[PDB]
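Asks: Here's a structure for you.
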Amino acid sequence: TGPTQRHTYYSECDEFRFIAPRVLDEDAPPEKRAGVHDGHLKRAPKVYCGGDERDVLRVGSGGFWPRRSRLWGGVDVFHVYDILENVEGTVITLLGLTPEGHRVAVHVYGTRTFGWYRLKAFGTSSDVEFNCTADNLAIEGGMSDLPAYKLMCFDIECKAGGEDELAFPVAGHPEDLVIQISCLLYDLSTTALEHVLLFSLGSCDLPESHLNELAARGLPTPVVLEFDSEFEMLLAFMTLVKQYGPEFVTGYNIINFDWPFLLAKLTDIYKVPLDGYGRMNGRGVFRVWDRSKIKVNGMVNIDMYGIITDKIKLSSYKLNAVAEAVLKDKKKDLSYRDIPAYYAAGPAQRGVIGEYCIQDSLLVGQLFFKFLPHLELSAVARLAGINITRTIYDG
Ligand SMILES: [Ca+2]
Ligand SMILES: [Ca+2]
């Protein structure tokens, strides 16, 4: 039988373009440690974690990252945060959470924005889905606290791989690789940090001092996901994005750098269709366009750089200067000038790259929870009668 509408995200993958820095071949002689390998490889993408080893696209009990996924590849009151329009007649899809924290999509038929509602083959990555008409819906008065939506705060590190290692990385150059992704998952209602993930191209041993500091701050112990190539890492990040499905996503300059870089790699280098990687399982919007906008269906992208430049007056809006100014937190900064020499040194030094990548995402979380931009944007979305996505990206 299978799904009525085809899922277009990778639920399976048995061959891919393998691109990796040759310096990770710590067993190879120096004459062959320069540049990147770039070829095809006929095996399933895989991820390593703490000595254990899994296929990236396998779903089961032993997963290295959290999921909020009912369906994978077809295998098996509410609060609305976002609304999709699609054709089946025009169907209006309300995306949301119940008080229990189940993900819902309610498909409203017969038509020709943020708050609680009452009711009176899935098209999406939800736990339950409903067909109804607009008369089956009413605003649930007396409910105003946000359900347990999830925020993903993320940051990429890139490494230019051409004859100048200090050159600004260009996504269209196959040898300019994403080498790490920090991915911090928070509960948006309680503000609790629930997971600290570091995606790493190559082996990566975070330092004891960093692990002890996070433990002393009472924060979750980081999970390091190690990968042999850029595609396996990018596929796994997108797999987490689809499987965990953070309703809100934040970062610093993620709209003008991180998202455009990732999506350029995924689209141009690897030929991965992005239209099933949002909330919808295929034929959904997932696009960056030019400073940039972004639309990912079912995901609210909030760039803290935009929020902060709009809100504080500063001599510099570099994340470090902002952290010193706003949080009073004097972050020590790893230079982009350091990254190539550290990356080539071994898993301990790639661990130092990892620490600073995690610390960056942690500051952006603190900034996020200070300004609470989602509260400002949802308030405007309610008042102005438009969805929160359009509230951000339209004038
Ligand atoms: Ca960033
Ligand atoms: Ca960074």
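What you see of chain A is 59-134, 146-157, 179-202, 312-319, 334-503, 512-616, where the numbers are those given in Swiss-Prot.
Method of determination (from the header): electron microscopy, 2.1 Å.
Including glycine, each Cβ sits where the backbone N, Cα and C put it.
Below, the features straight out of Swiss-Prot:
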VARIANT   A102 to T  In strain: Nonneuroinvasive mutant HF10
Asks: Suppose we draw a 10 Å sphere around the Cβ of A102 (variant position). How many other Cβ atoms does it contain, all chains included?
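Replies: Step by step: centre on the Cβ of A102 (variant position), count other Cβ atoms within 10 Å, giving 16.
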Asks: Across the 109 residues that the deposited model omits, what is the distance in Å between the Cα of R202 and that of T312?
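Replies: Across the 109-residue gap, Cα separation reads 17 Å.
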